[PDB]
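Structure, as structure tokens:
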Amino acid sequence: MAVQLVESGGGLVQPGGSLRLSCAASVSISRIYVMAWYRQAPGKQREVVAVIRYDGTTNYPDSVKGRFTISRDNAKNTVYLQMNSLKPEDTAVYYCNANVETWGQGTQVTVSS
Amino acid sequence: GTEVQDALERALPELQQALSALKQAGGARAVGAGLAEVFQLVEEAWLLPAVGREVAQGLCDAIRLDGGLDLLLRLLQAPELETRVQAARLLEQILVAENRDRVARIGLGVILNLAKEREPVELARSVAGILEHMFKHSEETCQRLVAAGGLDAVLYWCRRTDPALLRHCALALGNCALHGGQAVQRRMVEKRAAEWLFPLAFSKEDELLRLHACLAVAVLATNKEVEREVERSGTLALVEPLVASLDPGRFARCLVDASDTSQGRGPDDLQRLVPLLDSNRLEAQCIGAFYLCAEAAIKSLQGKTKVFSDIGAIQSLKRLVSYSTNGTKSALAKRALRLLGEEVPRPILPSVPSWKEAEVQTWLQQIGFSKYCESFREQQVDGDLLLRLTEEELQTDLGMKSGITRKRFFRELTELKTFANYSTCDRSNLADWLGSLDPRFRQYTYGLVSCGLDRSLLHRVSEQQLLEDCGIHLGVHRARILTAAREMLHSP
Amino acid sequence: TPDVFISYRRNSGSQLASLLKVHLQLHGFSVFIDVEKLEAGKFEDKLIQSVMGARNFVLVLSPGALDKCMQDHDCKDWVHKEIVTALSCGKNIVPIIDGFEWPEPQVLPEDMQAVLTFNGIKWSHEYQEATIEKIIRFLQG
Ligand SMILES: NC(=O)c1ccc[n+]([C@@H]2O[C@H](COP(=O)(O)O)[C@@H](O)[C@H]2O)c1
């Protein structure tokens, strides 16, 4: 069926700060195979930030090891992305992706003083 | 819910006088047999269909809110044992969770002053039943009795041959394991408990003994620290076929018949049964799904199916069913859900055959092969061409020269291919037929439909036609698919 | 290599056979028993395997045992298969008797008379320690 996603969070943080993100899905998360998050910096092309699979295995690019954590919460229908230590070059619009086709609308995240 | 309290209108008045004949002041030593005046009443009022539970504790409470219980402690001082035999059977049925604490406070030593007397068969049932339901109180009472001989008597009564005695023994060890946490589960096999359970689970006489013994050993199998102690006992090999042999429908038939298991359980005992579904051992999951399907059948005959919602057991069932490689466990879970009236989930898989270049590029971003998204864009691969890539296209024109990179790519491609959605192109449903052999085989189904074949025309293939056309390279997979296809020989 | 084999009638003489199994496991002996067969020992090397691996042999018998291999004189009965293969291999048959009396040797099949010379033990329900202390001897395994 059509699975529509909404995501909330974002904004401005100081460098060396932490943020958390959500992504609410129209159906159950335990039902759906794979979710992922994407980073779109302005002037460049998209790239993956984290993926999460039905059994619980997580994968991250090497640039963001330890600085991000993704989890699935099944009581209320969200997936979470947790940012802990932040850099100025980590500013972009962030997208949720259910399976490989369903997209989201994206949220803006900037980091400065 | 008038009816509920109209049964209390039939029940409660008999106690007006029935409390007074044991409250009879004079008494005789023959007159102590009066104890039975209650006993029929509490059995009677226990077994009323679908109202029984509500009126049971509601009748039993009178003796503790107003005072009756005390006597049963003050009359155990009688030297001759006809009275003890007669009154511990009454003390059995009155023992609810709101009544266990009054004995747990005072009455601990009172119980074990007769549990040492193991020789009377006529008394050992009651002994075992009180020790059965005393485990439900807390961790502390369990530790205090296991420091005593409160396990040794039930561990010794496995030598005995009385049937109801063995029923109460299996339930006492199951309640000890399930409410004793992790500290006492090492004291169990330390006192060599998991080895004396084999005569109960090898019984060919009563099915209830077999199920409760398998429950006890599967709960002790969750203790990792002692897991290979319990794996040499020899009973685990009886756990897997047994649940395969029995069905929970006939089990519900045989559970509404007997008195002490007629109505069923309560929410406290069943919230402690849900953690067996997600545990690591296959036997823990299969036996947890068995009971919680049989229990749903028990309490679906009444209108009390709303208990499984608040205990948080239909969410675990609903997430355990999709993406599960266990036909038995998933079958019991689907039976429980389709008996309770809830929908059964189906997974949501990506539709790979209808993909286009943007989705292939996004999948390449996902799997970490982001260095090649340009080349796959120059040749314009879509989903249909991605499902039919071979080694020479990867080696020549997509640029993958290193053989290890092609191996590390195909691993990911075949991991995607087993979890795709071919329903838009699979007419005769070949994917489920391939998955029923082995879940790893589902990946071949697009290769069987790109050429065109299906389940009705599958029976006229040769191995050389599977090898060069359908893209099956591993000879074991060709041989198994052939021998599964030939067996149905001109079947239709 | 299991040290002792246990043979038992499939319906009766199974619970107390389990008691001897557990009581012997308490003393450290590798023991094999058959579970859920229902005369599926028609394979020509499964009976052979089960009896060749065995060193000793315990014929636990029910009140009313050997009623099937009686009047048979053919190798179709599984317990008859156990006893013909144990005697052809030449292992000791140490039985334990519980509620059963020795039948007539004439109605008994005329090839399995050699089992009538093996000494047995009366089973005791209330002094289990004595019987298990006696049975651990003369097993030669
Ligand atoms: N179906 C039942 O659970 C059932 C039936 C008859 C008597 N009883 C007795 O009544 C008491 C009630 O126990 P629960 O509070 O665990 O339901 C128990 O001590 C038991 O001995 C229980």
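Shown for chain C, in order and in Swiss-Prot numbering: 561-701.
Cβ atoms are placed via backbone N, Cα and C, with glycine included.
As given in Swiss-Prot:
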ACT_SITE  C:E642  active site
BINDING   C:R569, C:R570, C:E599  NAD(+) 2 binding site
MUTAGEN   C:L579 to A  Reduced NAD(+) hydrolase activity
MUTAGEN   C:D594 to A  Reduced NAD(+) hydrolase activity
MUTAGEN   C:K597 to E  Dominant negative mutant that blocks axon degeneration after axotomy
MUTAGEN   C:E604 to K  Does not affect ability to promote axonal degeneration following injury
MUTAGEN   C:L626 to M  Does not affect ability to promote axonal degeneration following injury
MUTAGEN   C:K628 to D  Abolished ability to promote axonal degeneration following injury
MUTAGEN   C:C629 to S  Abolished ability to promote axonal degeneration following injury
MUTAGEN   C:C629 to A  Abolished NAD(+) hydrolase activity
MUTAGEN   C:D632 to K  Does not affect ability to promote axonal degeneration following injury
MUTAGEN   C:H685 to A  Reduced NAD(+) hydrolase activity
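Feature annotations (Swiss-Prot) mapped to structure.
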residue : record                : DSSP class
C:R569  : NAD(+) 2 binding site : coil
C:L579  : mutagenesis position  : helix
C:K597  : mutagenesis position  : coil
C:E604  : mutagenesis position  : coil
C:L626  : mutagenesis position  : coil
C:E642  : active site           : helix
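Chain B has a C-beta under 8 angstroms from the C-beta of C:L579, taken from the recorded positions C:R569, C:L579, C:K628, C:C629.
Other than the site residues C:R569, C:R570, C:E599, same-chain residues with C-beta atoms no more than 8 angstroms from the centre of those residues' C-beta atoms, the NAD(+) 2 site, are C:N571, C:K597, C:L598, C:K628, C:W638, C:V639. Around the Cβ of C:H685 (mutagenesis position), a 10 Å sphere holds 12 further Cβ atoms from the protein chains shown. When the mutagenesis positions C:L579, C:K597, C:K628 are screened for a Cα within 10 A of the Cα of C:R570 (NAD(+) 2 binding site), the ones that qualify are C:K597. Taking the C-alpha positions, the distance from C:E599 (NAD(+) 2 binding site) to C:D632 (mutagenesis position) comes to 15 Å. It is 10 Å from the Cα atom of C:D632 (mutagenesis position) to that of C:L626 (mutagenesis position). Here the binding residues for NAD(+) 2 are C:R569, C:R570, C:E599. Their largest Cα to Cα distance works out to 12 Å. C:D632 (mutagenesis position) is surrounded by 13 other CB atoms, counting those within 10 A of its CB over all protein chains shown. Taking C:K597 (mutagenesis position) as the reference point, none of the recorded positions C:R569, C:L579, C:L626 has a C-alpha atom within 10 Å of its C-alpha. Ranked by Cα separation from C:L626 (mutagenesis position), the recorded positions C:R569, C:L579, C:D594, C:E604, C:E642 are led by C:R569. When the recorded positions C:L579, C:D594, C:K628, C:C629, C:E642 are ranked by how far their Cα is from the Cα of C:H685 (mutagenesis position), C:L579 comes first. Spacing of C:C629 (mutagenesis position) relative to C:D594 (mutagenesis position) is 18 Å (Cα to Cα, whole number). With respect to their backbone Cα atoms, C:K628 (mutagenesis position) and C:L579 (mutagenesis position) stand 24 Å from each other.
The most crowded of the recorded positions listed here (C:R569, C:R570, C:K597, C:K628) is C:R569, judged by how many other CB atoms sit within 10 Å of its own CB. Reported as a whole number, the C-alpha separation between C:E642 (active site) and C:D594 (mutagenesis position) equals 12 Å.
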